[PDB]
Amino acid sequence: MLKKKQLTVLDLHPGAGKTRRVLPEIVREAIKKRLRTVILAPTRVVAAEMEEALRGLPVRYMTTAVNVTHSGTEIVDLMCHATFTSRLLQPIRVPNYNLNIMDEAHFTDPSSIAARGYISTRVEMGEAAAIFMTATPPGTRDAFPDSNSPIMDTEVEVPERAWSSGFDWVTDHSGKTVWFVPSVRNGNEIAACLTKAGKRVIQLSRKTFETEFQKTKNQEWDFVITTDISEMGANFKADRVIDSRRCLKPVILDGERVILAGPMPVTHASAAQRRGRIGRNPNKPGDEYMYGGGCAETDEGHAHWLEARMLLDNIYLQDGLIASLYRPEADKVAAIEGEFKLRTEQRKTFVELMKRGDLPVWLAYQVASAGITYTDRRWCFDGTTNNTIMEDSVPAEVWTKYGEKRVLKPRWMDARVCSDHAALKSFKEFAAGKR
């Protein structure tokens, strides 16, 4: 696996021990061969788990999620997917790692897709080796892969709203359930319904993940309500997964705006990863998987792969060359390679709008490529009237940095800046110049 120009897809089934059994052996061999190695964790939660699996090994943990004092002589680096891509984009030296290991390599967030494209390009150039660790590589058609113990798969109507009757099987269960919902707002309504029924519920989403995931270990719970983020190696002591089999898809309309289309079916990979939360204990057969819809390849035209090209077009590889997307997922977007390449100053604005600004990739690109500097927020208010952002059926309002109360009406409308209360709150602060 570790020889140059080789990209290995480590596709053992979920729970087969890729992270805690195979990965330490890979690291030991890479250290023995003096291979400068990077390990890429999807989340800070997974990064902490890796330190436990790699404990004792000389690994430099480039994340505050791991409290360790370093030897200084480490040739293996561990960081999150997003960190790797962020450092590639910034004016910062990133080592040309001889071995690139990405765990949970099915992650479809833009920075993860970009990392896979950059890494696979360096391998294709004969410059490095790569190992992608995931049971569900891009394009897989198997929603029901092998597991450590048998799983009861049942197609069943799954609530996506509050219910009063007709779903007794949901609440009659006595174990612990992980419930994959299409959106934060959908999970809020289901969680409120379950709590009213006397169930203790924990909710997980991307923004709250690390803080809220700790609750699954520190307090007793009946249900975990989570978006698709729990497809990325989050592990629970559950005996049932309820899967709506649905997700939101960001879609760019006319190159003009981003909507959150759906809910619509998940991919086979996501369905397999959602189901893969259970059936993990070889001595505990009988875990249940209830799924409420079919699968489709809804990653085609999905904005994340367009956004991945926006990132890759602004990562230096060699002179004017631009890294291509990882081959199995390169057809998920109709993009002209290099069409999003920005000049030096606009690239820096693009980066800061994503890092400090916390804006979606697509939205940050629109602002930066328009020649707007990072602190210039006038574009948040001079859009067309149909771009008005609403907050409880009244137009959202903020005080501008000039002290004037104005309606939130961004020139470019990205539905992800207001998909829930927390996102809209963060964008209101941005439009007010508070970060």
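Following Swiss-Prot, chain A shows residues 1681-2115, kept in their order.
If you're wondering, the header gives X-ray crystallography, 1.9 Å.
The backbone N, Cα and C atoms fix where each Cβ goes, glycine too.
Every protein chain shown contributes to the tally, and the Cβ of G1695 (ATP binding site) ends up with 21 other Cβ atoms within 10 Å. For the recorded site, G1695 (ATP binding site), the DSSP three-state label reads coil. Per Swiss-Prot, ATP binding site is recorded for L1692, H1693, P1694, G1695, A1696, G1697, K1698, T1699, and the stated evidence type is sequence analysis.
Feature annotation from Swiss-Prot assigns domain 'Helicase C-terminal' to 1830-2009.
One entry in Swiss-Prot concerns the mutagenesis experiment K1887 to R. Its note says: Diminished RNA-unwinding capabilities. Around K1887 (mutagenesis position), a 10 Å sphere centred on its CB holds 15 further CB atoms from the protein chains shown.
The local packing around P1694 (ATP binding site), expressed as other Cβ atoms within 10 Å of its Cβ over all shown chains, amounts to 22. Other residues of the same chain near the ATP site, with their Cβ within 8 Å of the Cβ centroid of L1692, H1693, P1694, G1695, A1696, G1697, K1698, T1699, are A1815.
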